[PDB]
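Down below is the structure, laid out as structure tokens.
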Amino acid sequence: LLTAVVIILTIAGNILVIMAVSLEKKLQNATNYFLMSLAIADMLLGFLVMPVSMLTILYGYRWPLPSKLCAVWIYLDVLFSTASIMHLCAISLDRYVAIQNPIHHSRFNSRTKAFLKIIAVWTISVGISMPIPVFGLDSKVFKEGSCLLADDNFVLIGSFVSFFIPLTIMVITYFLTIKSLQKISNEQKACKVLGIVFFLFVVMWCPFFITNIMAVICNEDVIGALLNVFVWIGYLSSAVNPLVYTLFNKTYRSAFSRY
Ligand SMILES: CN(C)CCc1c[nH]c2ccccc12
């Protein structure tokens, strides 16, 4: 159905971002290397998890794949989602320390900061998702002919650290960054871009996490039919992070117009 366009555009945008990074020497700084790591974490979403959800949807929520890949597929989904969330959380914090005091950010501006930041966010993304192979693996991962999470203590308590803390950091960091920038037109264009990025992240991922948190804290068919669309809306963020984090730059616009 409409998810095929999501898969195709998720492939196309991330591939074009990777191709524009690879054969351009003007975009080789550390800030853009973190975005290359984001496109690495985002290419693998649309080819390893979303076709699996595709033929899960086309089979009427009865999974034709074998039962041995349920915990692995759930672990891949949680790993790529927490990676593509933590990437934006570290991007916002780096953007804050590069907006507040540019001198002390440019003092330590190197590839060492990018290596440490990528290592930290990937350690967080693996360490959040690592209990799913070792505690969920079939009652914690399989239910009624579909591969869905059912260990409610992990679904609630994992969503606290994997989303409601990095969302609290985006809230406090967007407040301080827009207060510092509000304290001229270049600055206001960055204010509009920051507002679009923040008000799209809290719109595209948040409904799934308040839906699953409310379903754990509490109408089962209504919550299931909401989850079956809000996961795909969560997948639509992977159709956007290649686009809206590069297309406001002139070099990336020229590179995309070249292809
Ligand atoms: C379905 N996908 C978007 C879930 C991503 C996710 C990140 N953290 C989680 C914690 C529990 C369940 C799912 C997730």
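We number chain A the way Swiss-Prot does; in order, the residues shown are 79-215, 218-263, 315-349, 354-394.
Looking at the header, which is where the method is noted, we find electron microscopy, 3.4 Å.
Even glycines carry a Cβ here, placed using N, Cα and C.
Listed in Swiss-Prot:
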| type | residues | note |
| --- | --- | --- |
| MUTAGEN | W151 to A or F | Decreased ability to bind serotonin and psilocybin |
| MUTAGEN | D155 to A | Abolished binding to serotonin and psilocybin |
| BINDING | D155, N343 | serotonin binding site |
| MUTAGEN | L229 to A | Strongly increases dissociation of bound lysergic acid diethylamine, without affecting binding affinity. Reduces signaling via arrestins, but has no effect on signaling via the phosphatidylinositol-calcium second messenger system |
| MUTAGEN | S239 to A | Decreased ability to bind serotonin and psilocybin |
| MUTAGEN | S242 to A | Decreased ability to bind serotonin and psilocybin |
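Structural mapping of features recorded in Swiss-Prot.
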residue : record               : Cβ contacts under 8 Å, 6 or more apart
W151    : mutagenesis position : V127, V130, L143, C227
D155    : mutagenesis position : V127
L229    : mutagenesis position : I152, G214, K220, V221, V235
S239    : mutagenesis position : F340, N343, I344
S242    : mutagenesis position : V156, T160, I163, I206
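For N343 (serotonin binding site), the Cβ neighbour count at a 10 Å cut-off comes to 23, with all displayed protein chains included. Gap between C349 and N354: 4 residues not modelled, C-alpha separation 9 Å.
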